[PDB]
Amino acid sequence: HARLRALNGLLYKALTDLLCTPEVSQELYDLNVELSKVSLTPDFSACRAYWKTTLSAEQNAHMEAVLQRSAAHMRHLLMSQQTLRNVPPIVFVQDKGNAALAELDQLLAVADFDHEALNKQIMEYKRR
Amino acid sequence: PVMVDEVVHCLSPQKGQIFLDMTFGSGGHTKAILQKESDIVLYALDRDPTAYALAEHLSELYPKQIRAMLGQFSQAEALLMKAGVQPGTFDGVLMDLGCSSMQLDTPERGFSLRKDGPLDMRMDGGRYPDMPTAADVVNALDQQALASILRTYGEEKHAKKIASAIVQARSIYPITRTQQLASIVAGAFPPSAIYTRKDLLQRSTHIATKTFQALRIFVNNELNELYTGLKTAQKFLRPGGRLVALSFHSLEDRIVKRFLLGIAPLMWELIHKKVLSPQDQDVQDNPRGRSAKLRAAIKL
Amino acid sequence: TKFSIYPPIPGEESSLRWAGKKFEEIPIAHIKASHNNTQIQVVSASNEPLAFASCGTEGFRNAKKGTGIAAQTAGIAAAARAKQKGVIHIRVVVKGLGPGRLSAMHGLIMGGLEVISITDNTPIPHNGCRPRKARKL
Amino acid sequence: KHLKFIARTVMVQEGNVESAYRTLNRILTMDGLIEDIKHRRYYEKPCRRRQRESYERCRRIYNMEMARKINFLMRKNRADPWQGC
RNA sequence: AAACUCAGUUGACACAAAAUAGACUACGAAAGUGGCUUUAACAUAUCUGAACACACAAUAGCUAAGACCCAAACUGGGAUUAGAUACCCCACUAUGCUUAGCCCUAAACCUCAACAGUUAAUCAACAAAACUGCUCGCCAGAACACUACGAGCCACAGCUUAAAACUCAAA
Ligand SMILES: Nc1ncnc2c1ncn2[C@@H]1O[C@H](CSCC[C@H](N)C(=O)O)[C@@H](O)[C@H]1O
Ligand SMILES: [K+]
Ligand SMILES: [Mg+2]
Ligand SMILES: [Mg+2]
Ligand SMILES: [Mg+2]
Ligand SMILES: [Mg+2]
Ligand SMILES: [Mg+2]
Ligand SMILES: [Mg+2]
Ligand SMILES: [Mg+2]
Ligand SMILES: [Mg+2]
Ligand SMILES: [Mg+2]
Ligand SMILES: [Mg+2]
């Protein structure tokens, strides 16, 4: 739906601007979190921000924990900036899609080489 | 001819130019075009054999300047290939949609619910006897099929109710008359709801008008055949030729708009950016042509 | 001694030099990072324009202008033009909070020019013209 | 009308331009300039501003009280000295 | 997309608006009042006291004359729509400002009347713990009804006061 797409783009831009600043918290800015996309629920119940995860598992867990802690504060900041009148709760979802592409790149470097349907009923009724 | 002045001005008939009229019908637009330009070459195609005979008779006025042809949009390409113009090179194409004034005024054709007629509602006038009639359509299609057809073609919100009423009525007695079907459609709603629905003109209209429109479209397959006709007109039209399409309902207008806008580089140049509409006084004079929207383009 | 983030005071006996020049002599690089664009202009110490670049000038159009890559490309182009005019060290002053606010700088660094001081001059009306009403969607 | 390159100016240290930019951004955040810049993009109506300020004050007070309570009760979190009783 | 051929650095430049302080909780009868200076100035120590007068009363609005940054109903485009409106983008007006009058409405809400007193044996519930003394105003099922009529008003699609008949066993 067009409105959902526009809202997704606006929220993605706003969140990207938010995370490029120490505004939310110094630790979150130091984490230098990136986003791949932002998707809204069809019923506007929640806003899922898909953040890219690094290779380090412990660093990934730390970043996810900080994002979960600061999601409510970021929602309040978005509502304060009036980027959206009613902002649904923000859920930070890990994105491991790029890891699969990276591993494929690593391994490939060593890989070797309507009307007609009812017309039947109409025909049958005419014949019958 | 609805918006005859606009069509004449936009097409700009000129000497030695080739023009096609994919829907002759009454031929009022064709007659006006031949009136303005006495040296124009015109081919007029229609589905109604009555309209084909009318065009043949009117060919007495213009022996060779107008050439009549009988067939659908799908048959249009084959018939024009038989004529001998595969490139076409037509300097213009005119596509008037909807139901003919002669077809609707005649109760025998069954297009009018106001005057009782057989539930034919078939633009074909005996060329294809095996073609199903509206009575066959209503007596054949199931509840879900009829509801889907009504919802998609007549834009009827209450397609389920009308379909169920029609199914019950056909189960009781066969449905063969236009007034019978109109009474069945009215019975699905309270009697006060016979004229509750008001058109965009804010005048009371029969509640069975949408059902009749949907049934006519499904009988004649107007959407897909209009798509094929537009494609054939694009294929046959001369480069720089002028295509003028007249619509009477939202579905065909949407189809024409999407085809013109390609919804890839555009293959049309809109002569008029916004859709042209008849004068309000002209709308009052011709209530039937109120919903006639004009879309004009040049082949690119 | 030790490093000081505070810029050296004009008209003061500051021993710091850059290519033999004083801080008041180092050319300036203005970066206006608007919400959908990034315009970069290099001027001398005497406000003499030397290089100008922007996402539109680089060929990016519409939303492509409001991207960090476009800002980096504009920075690289402006840095190349300034280097062709003899610019090495620059004081960067940036206004606005556009997406390219940092990215342009990176491009301006990739062109070979050295940034000696990062300055913010974002227009902040203490309270001036009333801003537009909040968008509703 | 003020002198240039004094306000919101950070000198880069040995070329760590990224670090200098992060320091300047932290300074702007601490001084609240970023908040003002982003909140002045659109006009916040006075009633909305008052509601937001009251909510922020209440949230800050509640967070401080909760943190103080947690810190005060953290002393009890030692190992159990009376295990089995 | 439309439209501007303007955009950027620097300089000059308001009758508009009043970052941070303000995480303060002050002033005023309330409405309200958060840039700076100066002048004038914040009633009554004995309480209460207006359909019964005097004087106020945010925003919106009217009348007249100005001011033009920005904002902005309305309108005109741009997209979008089958088409049209709304939302989004652009331009722009009444209007927000000043002067001089009007209008006298707000969820004008701490939704908890003014004054005095008590913390003793708690209190339907929820809200802001429970009461006492005293005074003024107001209420007596819902709906009809921020209505009709009458009257008053600088008000003329207005405000204030404010019913009845029919109907319901609820609200
Ligand atoms: N797919 C199709 N192919 C050929 N003729 C068609 C057609 N669909 C409709 N027609 C015919 O074209 C007309 C459509 S409406 C009538 C318009 C006509 N120009 C007039 O003024 O009379 C009808 O006469 C109908 O019979
Ligand atoms: K101020
Ligand atoms: Mg008194
Ligand atoms: Mg009083
Ligand atoms: Mg007032
Ligand atoms: Mg006023
Ligand atoms: Mg404006
Ligand atoms: Mg108030
Ligand atoms: Mg009182
Ligand atoms: Mg009222
Ligand atoms: Mg009244
Ligand atoms: Mg009266």
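Sequence positions for chain B are given in Swiss-Prot numbering; the residues included correspond to 74-336, 371-407, in order.
Looks like electron microscopy, 3.0 Å, at least that's what the header says.
Each Cβ is built from the backbone N, Cα and C atoms, and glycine gets one as well.
What Swiss-Prot annotates here:
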type    : residues                                                             : note
BINDING : B:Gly100, B:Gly101, B:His102, B:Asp119, B:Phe146, B:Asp169, B:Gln176 : S-adenosyl-L-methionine binding site
MUTAGEN : B:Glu298 to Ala                                                      : Decreased methylation of 12S rRNA positions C839 and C841
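Projection of Swiss-Prot feature records onto the structure.
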residue  : record                               : Cβ neighbours (10 Å)
B:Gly100 : S-adenosyl-L-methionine binding site : 23
B:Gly101 : S-adenosyl-L-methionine binding site : 14
B:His102 : S-adenosyl-L-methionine binding site : 24
B:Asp119 : S-adenosyl-L-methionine binding site : 27
B:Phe146 : S-adenosyl-L-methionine binding site : 23
B:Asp169 : S-adenosyl-L-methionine binding site : 24
B:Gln176 : S-adenosyl-L-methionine binding site : 24
B:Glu298 : mutagenesis position                 : 18
DSSP-derived class (H/G/I helix, E/B strand, else coil) of B:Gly100 (S-adenosyl-L-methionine binding site)
coil
Roughly how many Å separate the Cα of B:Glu298 (mutagenesis position) from that of B:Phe146 (S-adenosyl-L-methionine binding site), to the nearest whole number?
6
